Amino acid sequence: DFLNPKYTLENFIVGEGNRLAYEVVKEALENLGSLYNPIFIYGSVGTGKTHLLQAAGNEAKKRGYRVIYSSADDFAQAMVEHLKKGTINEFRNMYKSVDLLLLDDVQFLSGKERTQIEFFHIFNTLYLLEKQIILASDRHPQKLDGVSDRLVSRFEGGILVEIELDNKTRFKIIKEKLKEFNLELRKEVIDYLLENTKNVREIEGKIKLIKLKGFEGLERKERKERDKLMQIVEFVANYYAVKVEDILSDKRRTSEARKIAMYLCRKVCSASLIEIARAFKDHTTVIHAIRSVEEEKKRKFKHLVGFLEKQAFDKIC
Amino acid sequence: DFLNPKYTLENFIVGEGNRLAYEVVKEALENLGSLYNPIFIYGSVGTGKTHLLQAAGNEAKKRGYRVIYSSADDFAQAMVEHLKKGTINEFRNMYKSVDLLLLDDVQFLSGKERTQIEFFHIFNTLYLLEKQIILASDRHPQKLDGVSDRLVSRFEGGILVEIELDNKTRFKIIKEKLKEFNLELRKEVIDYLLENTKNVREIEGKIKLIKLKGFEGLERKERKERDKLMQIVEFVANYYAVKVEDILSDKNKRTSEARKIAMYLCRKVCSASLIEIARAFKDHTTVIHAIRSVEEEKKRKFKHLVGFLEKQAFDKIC
Amino acid sequence: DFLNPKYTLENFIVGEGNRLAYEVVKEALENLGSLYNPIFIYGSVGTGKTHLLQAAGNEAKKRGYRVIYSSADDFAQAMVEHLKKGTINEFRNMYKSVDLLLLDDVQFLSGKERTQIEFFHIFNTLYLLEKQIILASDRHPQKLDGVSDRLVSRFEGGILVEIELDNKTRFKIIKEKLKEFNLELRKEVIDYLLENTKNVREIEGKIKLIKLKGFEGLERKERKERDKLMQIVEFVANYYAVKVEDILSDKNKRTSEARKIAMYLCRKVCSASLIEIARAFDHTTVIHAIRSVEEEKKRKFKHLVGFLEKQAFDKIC
Amino acid sequence: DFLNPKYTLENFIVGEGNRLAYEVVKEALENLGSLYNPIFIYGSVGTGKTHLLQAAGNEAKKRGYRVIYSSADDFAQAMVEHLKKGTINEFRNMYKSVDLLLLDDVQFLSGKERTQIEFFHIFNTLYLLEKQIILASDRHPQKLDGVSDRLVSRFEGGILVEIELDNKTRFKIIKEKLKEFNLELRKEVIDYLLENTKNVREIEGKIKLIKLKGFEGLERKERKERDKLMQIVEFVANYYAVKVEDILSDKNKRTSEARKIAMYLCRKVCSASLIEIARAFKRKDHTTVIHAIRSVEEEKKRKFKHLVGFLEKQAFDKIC
Ligand SMILES: Nc1ncnc2c1ncn2[C@@H]1O[C@H](COP(=O)(O)OP(=O)(O)CP(=O)(O)O)[C@@H](O)[C@H]1O
Ligand SMILES: Nc1ncnc2c1ncn2[C@@H]1O[C@H](COP(=O)(O)OP(=O)(O)CP(=O)(O)O)[C@@H](O)[C@H]1O
Ligand SMILES: Nc1ncnc2c1ncn2[C@@H]1O[C@H](COP(=O)(O)OP(=O)(O)CP(=O)(O)O)[C@@H](O)[C@H]1O
Ligand SMILES: Nc1ncnc2c1ncn2[C@@H]1O[C@H](COP(=O)(O)OP(=O)(O)CP(=O)(O)O)[C@@H](O)[C@H]1O
Ligand SMILES: [Mg+2]
Ligand SMILES: [Mg+2]
Ligand SMILES: [Mg+2]
Ligand SMILES: [Mg+2]
């Protein structure tokens, strides 16, 4: 065993944002490997990829099939010990004799050459034998730099499903979770969890705190420090005429105010990148958006920043 | 076995790009090894080489004949275990006891010297007994570095067939793979699968996805994150007035200096993949030292410009 | 058994590069084993040495004379087989019972002792009994290292016949191979095959191609991927202005140093294979010559090579 | 039989290198097992040992004696198969009955105890029944490791003859082989075979090649390759001043250090074979050349390295 039984088909919630992946996994777990076999699942972190996979193999062991789950960076670490302890073949045949192959976090294949090569062989091998293979990554095939070309066209030749947690999809997931716990559904809670959670981990992370220290316990820790970061409705809106709602959406000098707001949050307010990125969720934007500020600290600028730096101190310190 | 019944001759589609390798493998499967034996197939990625090989040996055992399929690298790992298990003879005998040999992905012989030689013998053995042998690689025999001189000069000397899927070639593969479901007819679908797919894997990779999401699903997704790379209609065309389609550049240092440029941006600002980027050049290698040469020439009267573009992209794209 | 009927004496072709070997085996096949016994035939890969041995043994078994064909590595494996099974006795006796022994590809004796000591006797026996003994190799006897001096003495004792097909020799093979396939002899047909083939395998295979995909339907692609290798008339010829055909030759510092660079370009730029380079010319040469380009990489000359690399990506890519 | 008639005592060429042997055998054939019997001939490979035995046997099977010729390895082979078939008795008596025993290439008795004790018997028997016995060998009796200290005495106890082929001895041979064919004598030719052949097999290896592809055919093949091997007169001579002929002659450490290099360059640069290297100047065996260039990188473990890398650079530019 390396599958946890607490993940299952029913158990997983379905909305138009992970419906297709759900049904590919379910619709295929019937004729195992003989329906449509190379299934690649990909989605943002905490999109439920791991669930979906753990949940497939669980159904297989229950139905009696011979099954392996493994993260790609643990497949590597095994192959690397078996290689050392001169047992690379009982390793291979272990994998070649699965009714279902569940390879998780495929993205960790980059750079590992022989460590890839190895999988390529069990792949074709299980494929040719019409066994069932389910891959899963954080990124689409195309984006796998540092993974051999012959594997990527391999991945694309099957079924690519994306898991894109939209809004209506988060609607359902929050709603169903609150029901799961036996908390009561109410617009206030559902709407907060809507405008404050992007992945399922975040949701359920928060739905447990709700199950633990009420809801009026959330909006203090969660919102208060990020009300100190209402520095947008604060100052940069009032300086060079900016409307809050437009600055919270990347959209052409209207968008030179942003680069300042994020900066003031870092240096004066001491907030973390992640803390700051939750005013915009791609955490590199902030970093070079804050550097370009002093990358352009070279004509009638230096004193403008300082005047505002002194302005936030008075207000907040 | 290792032969999947799936692939078969009928089940494989024909146009003037793989017609040759078909009517070679077809006639050759009648008097096996007697008409013409050492057939050597090579194409690009997912060209249909494995289909063909699989299809033949399936027709073969379908007639009684003894048939083996293997990748070159599984063959490796078969020889070297037999070796450790000291049964290297029943290994040899097994291969010399066939009417047809299907050696797929031959290219994986590079480097292996013991791993090759062993095949050399079963090759020669099979040949002189006039038994049928078909090879397959991603490359032409003479592009097979790391392979004995004596095997290459054996590969060249049977029959060399390439499979070049071009225009009027794939068209058929597209228009035929649709009746596989029920999408046989609409111009919009086909014209998308025409200017978006090179190999057959992509051609069925889309179709199945399309027969699921529905075509319009893949016109937003495959048209949105490829529209951040609509950074071609965006700005690269507007500084040094280079025409757009000229940037899919079949040969002037204008649409070449701007060719090398556009790719640099997609890589740094849009954080795109070498493959995403390499689908601008409607090949991975190209992009690399074209993305390096830009900063290989960073240190001349060339710098701040880029910095000014980077700002534009960071504003017009971020 | 191992004698394939398709190889015969009028099924072979005769020129001033193989005729001697041909008549050696033609003359010495009539008075068998008596005329001249140790026949050592040798030449580069694809020289027709396998044909000859095969074509000989055929005529002999036509005339009833007890023949054995075999590769030397076929003999090796066969020995150990009989050996391990405990029946080496009937092995020797079989081999000593022939009127004509044909040992093909002798080079594969190197390193093998009992695997080779056993041939010794066979040889010696057959020989004393004036029974025909024809050996084949890719190299000259004295080039056969790891092989007993006693066996080499045995080899050099009989007749050595080299086969080299230079310029005049090949025309006759092409001419007759073109007639063999029911193809029309034409100057463009014949002339291409001249400057584009070496071994007779190469000859028969372009012909096989042109019997199927036209002729110019392949003077296109063939001369096209060797057109991208026209990298010599392209640039290096016009720098240290040394002309084209002079570079395709080994002799100081203006052509021997312009040749190295040209090789470098087809490897680093046009990403061509070591074999493909060598047709602008054995593998050995290219490898340590392009290594010596970066063996003398040790300062501002790097800046000069870096320029032509830039010239290459511009003009070709 | 195993006696190829092609071998006759007239048929064999005599020079005071293969004289004594030839004499003792002819001398001891007119009265077998009577004059000096246990004849142990030995000498370099391709000396004519086999010839002499074949010839000797042939005569004794012309005078109506009972003769057996066998190689020492083939004697073992037979002894074993009989030992299996349970026929060692008729096998023994077969060998004990010969008027004349010919045992060629005795070198292959080594390491075969039970496969050799048998012979020591046939020997004693035939010897006491005063019957003729001739052994041939690669090495002198005293040189034979892995042979019974009892058989070696026996060997040494009869007659030892060596066959060293000198130069005058070779002269006569070349002369008469040319004569044997329809070839004409002339200086360049007969003188070519001299500094180009050592064992008699080489002599008639050329002559069969000459009576086939002229003489202006080997001048290139057999001498052009070994003009590139004139690397001892192109570089190793033109560095640390050690002149051509001084390298070939087995003698300061100035010369001994030139060879190790000279030989190296042929191997790794021109890819010459270990045989080719030795056949070019100093020829004892293989051992010499090979483990000496090995002593090159065994003495490569630091300022030795750079001087060689500069030489390789020279031999690549000049030849490649
Ligand atoms: N659609 C869904 N329905 C029910 N539960 C879900 C769900 N998606 C995720 N979960 C739950 O959230 C937790 C984390 O999800 P999971 O680990 O599957 O996502 P993931 O594997 O994509 C994150 P990573 O990016 O680290 O792989 C699990 O305990 C799982 O039960
Ligand atoms: N002409 C044709 N007709 C029908 N199907 C085809 C086809 N050519 C290719 N295919 C399909 O493409 C898929 C993969 O192709 P295949 O494996 O034969 O090419 P290939 O061997 O070049 C892949 P790789 O480059 O990884 O070896 C198969 O599922 C097969 O059905
Ligand atoms: N002079 C000639 N006449 C007719 N056919 C010839 C020929 N020389 C070569 N061939 C053809 O070339 C093919 C291969 O020749 P062969 O196998 O004898 O060369 P070879 O033995 O040198 C290859 P290797 O060196 O790998 O053993 C044969 O099919 C034979 O028909
Ligand atoms: N003195 C001589 N006169 C005439 N011919 C001679 C000769 N010595 C050798 N030969 C010839 O040279 C060939 C080789 O000589 P032979 O085989 O007798 O020497 P050998 O017994 O030393 C071979 P090995 O040492 O390898 O067993 C024979 O075919 C024989 O015709
Ligand atoms: Mg996961
Ligand atoms: Mg394949
Ligand atoms: Mg051969
Ligand atoms: Mg002898």
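What you see of chain D is 77-327, 329-378, 381-399, where the numbers are those given in Swiss-Prot.
This entry, so its header tells us, was determined using X-ray crystallography, 3.5 Å.
From the backbone N, Cα and C atoms, a Cβ is placed for every residue, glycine too.
Sequence annotations record features per position, and here Swiss-Prot assigns ADP binding site to D:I89, D:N94, D:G122, D:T123, D:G124, D:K125, D:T126, D:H127. The feature ATP binding site is assigned by Swiss-Prot to D:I89, D:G122, D:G124, D:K125, D:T126, D:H127, D:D180, D:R277, with a large-scale study or a structure entry given as support. What Swiss-Prot lists as Mg(2+) binding site is D:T126, D:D181, and the listing cites a large-scale study or a structure entry. What Swiss-Prot records for D:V156, D:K188, D:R190, D:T191 is ssDNA binding site. A mutagenesis experiment is reported in Swiss-Prot for this position, D:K188 to A, and the note states: 4.5-fold decreased affinity for ssDNA, very poor unwinding of 15-mer dsDNA. What Swiss-Prot notes for the published mutagenesis of D:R190 to D is this: 8-fold decreased affinity for ssDNA, very poor unwinding of 15-mer dsDNA. Mutagenesis annotation in Swiss-Prot: D:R230 to A, described as Very poor unwinding of 15-mer dsDNA; the structure shown retains the original residue. For D:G281 to Q, Swiss-Prot lists a mutagenesis experiment annotated as follows: Very poor unwinding of 15-mer dsDNA. Under the heading of mutagenesis, Swiss-Prot lists D:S350 to D and annotates it as follows: Very poor unwinding of 15-mer dsDNA.
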Item to check | Modelling gap (2 residues), D:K378/D:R381 Cα distance, angstrom | outcome: 6
Next on the checklist: As a test of the contact definition, list every same-chain residue at least 6 positions from D:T123 (ADP binding site) whose Cβ is closer than 8 Å to its Cβ.
Outcome noted: D:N94, D:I239, D:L241, D:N275, D:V276
Item to check | Subset of recorded positions (D:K125, D:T126, D:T191, D:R230) lying within 10 A of D:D180 (ATP binding site), CA to CA, in sequence order | outcome: D:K125, D:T126
Checklist outcome for this item: Rounded Cα distance in angstrom between D:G122 (ADP binding site) and D:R277 (ATP binding site) is 6
Checklist entry - Which whole-number value in Å describes the distance between the Cα atoms of D:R230 (mutagenesis position) and D:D181 (Mg(2+) binding site)? => result 16
Checklist entry - Quick one, of the binding-site residues D:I89, D:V156, which Cβ has the fewest other Cβ within 10 Å? => result D:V156
Next on the checklist: As a test of the contact definition, list every same-chain residue at least 6 positions from D:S350 (mutagenesis position) whose Cβ is closer than 8 Å to its Cβ.
Outcome noted: none
Checklist entry - On the Cα atoms of D:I89, D:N94, D:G122, D:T123, D:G124, D:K125, D:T126, D:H127, which are listed as binding ADP, what is the maximum pairwise distance in Å? => result 14
Item to check | Set of same-chain residues at least 6 away whose C-beta sits under 8 angstroms from D:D181 (Mg(2+) binding site) | outcome: D:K125, D:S147, D:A148, D:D149, D:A212, D:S213, D:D214
Item to check | Residue, out of the recorded positions D:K125, D:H127, D:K188, D:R230, D:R277, whose Cβ gathers the largest set of other Cβ atoms within 10 Å | outcome: D:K125
Item to check | Rounded Cα-Cα span from D:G124 (ADP binding site) to D:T191 (ssDNA binding site), Å | outcome: 27
Item to check | Maximum Cα-Cα separation (Å), residues D:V156, D:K188, D:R190, D:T191 listed as binding ssDNA | outcome: 11
Checklist outcome for this item: Filtered by Cβ under 8 Å and at least 6 apart in sequence, the residues in the chain of D:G281 (mutagenesis position) near it are D:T273
Next on the checklist: For a Cβ distance below 6 Å to any atom of ligand 4, name the recorded positions from D:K125, D:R190, D:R230, D:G281 that qualify, or say none.
Outcome noted: D:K125
Checklist entry - With 8 Å as the upper Cβ-Cβ limit, not reached, which of the recorded positions D:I89, D:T123, D:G124, D:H127, D:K188 neighbour chain C? => result none
Next on the checklist: Under 8 Å between C-beta atoms and at least six apart in sequence, can you list the same-chain neighbours of D:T126 (ADP binding site), or say none if there are none?
Outcome noted: D:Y83, D:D180, D:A212
